[PDB]
Amino acid sequence: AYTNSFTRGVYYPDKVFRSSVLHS
Amino acid sequence: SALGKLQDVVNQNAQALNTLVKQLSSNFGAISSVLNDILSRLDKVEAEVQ
Amino acid sequence: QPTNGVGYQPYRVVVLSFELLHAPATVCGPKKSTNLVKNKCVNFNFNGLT
Amino acid sequence: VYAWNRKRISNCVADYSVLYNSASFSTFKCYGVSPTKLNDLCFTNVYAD
Ligand SMILES: *[C@@H]1O[C@H](CO)[C@@H](O)[C@H](O)[C@H]1NC(C)=O
């Protein structure tokens, strides 16, 4: 069987604090 | 939507300064873009080339 | 054989590979730490970040 | 050398001058760092291959 993941599985990519920002 | 001519001039000046600040993070082929990394890791002769 | 010419004698080799990541440190030099001076303009070093 | 030993070094303090001041070493080339600066630095990990 299969299922749609939607938006899931995002994680913090590095141990750096960032706020009020869009980062690529 | 009518005042787009004035907001366009603000947006171009904002994009020019954001491009100028983002280019500080570029390496240009150096060991780091952080000038303090180079100066804390290398001696005069090797640092000055980076 | 111990009678080999110098380029054919054995040499012991070590490569000390260093990494500092977007992360804490775990290995450091022998340098002394000192007290934290807030609110003044200060020169600083945290874990080699000058 | 086909099966080299990686000795991981972590959670400790290192005086690299104990190494680089010794006349016992025939070569001590460094890349991206200088021996003089190693006593001023810190690292996440070190691997002695
Ligand atoms: C993807 O999962 C859905 C839901 O189970 C299924 O209908 C679809 O055929 C699957 N497609 C592929 C290529 O796996």
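Residue numbering in chain B adheres to Swiss-Prot, whereby the residues present occupy positions 943-992 in order.
The deposited model was determined using electron microscopy, 2.9 Å.
Even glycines carry a Cβ here, placed using N, Cα and C.
Per Swiss-Prot, the features are:
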| type | residues | note |
| --- | --- | --- |
| VARIANT | B:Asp950 to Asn | In strain: Delta/B.1.617.2, Mu/B.1.621 |
| VARIANT | B:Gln954 to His | In strain: Omicron/BA.1, Omicron/BA.2, Omicron/BA.2.12.1, Omicron/BA.2.75, Omicron/BA.4, Omicron/BA.5, Omicron/BQ.1.1, Omicron/XBB.1.5, Omicron/EG.5.1 |
| VARIANT | B:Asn969 to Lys | In strain: Omicron/BA.1, Omicron/BA.2, Omicron/BA.2.12.1, Omicron/BA.2.75, Omicron/BA.4, Omicron/BA.5, Omicron/BQ.1.1, Omicron/XBB.1.5, Omicron/EG.5.1 |
| VARIANT | B:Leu981 to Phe | In strain: Omicron/BA.1 |
| VARIANT | B:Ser982 to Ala | In strain: Alpha/B.1.1.7 |
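Structure coloured by features recorded in Swiss-Prot.
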residue: B:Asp950; record: variant position; Cβ neighbours (10 Å): 10
residue: B:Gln954; record: variant position; Cβ neighbours (10 Å): 10
residue: B:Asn969; record: variant position; Cβ neighbours (10 Å): 10
residue: B:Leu981; record: variant position; Cβ neighbours (10 Å): 15
residue: B:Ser982; record: variant position; Cβ neighbours (10 Å): 18
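Take the Cα of B:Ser982 (variant position) and measure to each of the variant positions B:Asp950, B:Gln954, B:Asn969: the nearest one is B:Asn969.
Listed variant positions: B:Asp950, B:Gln954, B:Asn969. Those with a CB under 8 Å from a CB in chain C: none. Chain D lies within reach of none of the variant positions B:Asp950, B:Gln954, B:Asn969 when a CB-CB distance under 8 A is required. Taking the Cα atom of each, B:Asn969 (variant position) and B:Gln954 (variant position) are about 25 angstrom apart.
If you measure from the Cα atom of B:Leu981 (variant position) to that of B:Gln954 (variant position), you get 35 Å.
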